[PDB]
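> One structure follows; several queries about it will come next.
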Amino acid sequence: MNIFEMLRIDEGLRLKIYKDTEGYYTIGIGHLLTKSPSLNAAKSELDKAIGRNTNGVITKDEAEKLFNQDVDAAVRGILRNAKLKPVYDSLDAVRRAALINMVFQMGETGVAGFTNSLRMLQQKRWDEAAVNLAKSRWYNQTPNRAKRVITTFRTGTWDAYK
Ligand SMILES: [Cl-]
Ligand SMILES: [Cl-]
């Protein structure tokens, strides 16, 4: 298992514009297009992202290409973030995947807001961090995905995904 396969399980793949769990216009492998309510503002962003007139539909390749950029951006955002970097550096390879996952879903800013959990992860207090992470809108809104991520942090294995 690796970050790509992990995120592909959590986000799925859709080749036509869809709405995410929060109601936003998305496409491919969890690629957020816009927070705007307009399907037209969504199609525009999409065409801008792909470099062609897409009429709201893309190919598998196009999806995977967006996905590669997004994982890359996720990692680079963590490494450029003063709050995130130290956490990431302190973690083992599996747990690093767990943090990238959170970043991919919620953005650097949001994750960076989990101050207390971050401090617990850095200290390697797994059980305590898992408990703190669960007290969040995140866990309440997407409980199955949150539990999988949380279990990855607690355990340091890919069990939740196997
Ligand atoms: Cl983009
Ligand atoms: Cl969920």
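Just so you know, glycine gets a Cβ as well, placed from its N, Cα and C.
Listed in Swiss-Prot as a mutagenesis experiment, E11 to A, F, H, M or N is described as follows: Complete loss of enzymatic activity. The active site, proton donor/acceptor annotation in Swiss-Prot covers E11, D20. Swiss-Prot lists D20 to C among its mutagenesis entries, and the accompanying note reads: Nearly no effet on specific enzymatic activity. Record note (Swiss-Prot) on the mutagenesis of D20 to A, N, S or T: Complete loss of enzymatic activity. Per Swiss-Prot, the feature substrate binding site maps to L32, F104, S117, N132. Looking at Swiss-Prot, you'll find the mutagenesis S117 to I noted as follows: 500-fold decrease in enzymatic activity. Quoting Swiss-Prot on the mutagenesis of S117 to V: 50-fold decrease in enzymatic activity. Under its mutagenesis annotations, Swiss-Prot gives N132 to I the following note: 5-fold decrease in enzymatic activity.
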> To which of the mutagenesis positions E11, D20 does the lowest count of other Cβ atoms within 10 Å belong?
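Fewest other Cβ atoms within 10 Å, among the mutagenesis positions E11, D20, is found for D20.
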> Which one is closest to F104 (substrate binding site) in space, judged by CA to CA distance, out of the mutagenesis positions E11, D20, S117, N132?
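Smallest Cα separation from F104 (substrate binding site) among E11, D20, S117, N132: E11.
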> Using a 10 Å cut-off between Cα atoms, which of these recorded positions sit near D20 (mutagenesis position): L32, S117, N132?
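Near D20 (mutagenesis position), where near means Cα within 10 Å, the recorded positions are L32.
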> According to DSSP, which kind of secondary structure is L32 (substrate binding site) found in, if we only use helix, strand and coil?
strand
> Could you work out which of the mutagenesis positions (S117, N132) has its C-beta surrounded by the smallest number of other C-beta atoms within 10 A?
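The mutagenesis positions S117, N132 were compared, and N132 has the fewest Cβ atoms within 10 Å.
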> Reported as an integer number of Å, what is the Cα distance between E11 (mutagenesis position) and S117 (mutagenesis position)?
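The Cα atom of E11 (mutagenesis position) is 23 Å away from the Cα atom of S117 (mutagenesis position).
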> For substrate, with binders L32, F104, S117, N132, what's the maximum Cα separation in whole Å?
27
> What's the CA-CA gap between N132 (mutagenesis position) and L32 (substrate binding site) in angstrom, rounded?
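About 27 Å separate the Cα atoms of these two residues.
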> Any idea what the Cα distance is from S117 (mutagenesis position) over to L32 (substrate binding site), rounded to a whole Å?
26
> Given a separation of at least six residues and a C-beta threshold under 8 Å, show me what packs close to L32 (substrate binding site) in the same chain.
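Listed in sequence order: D20, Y24, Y25, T26.
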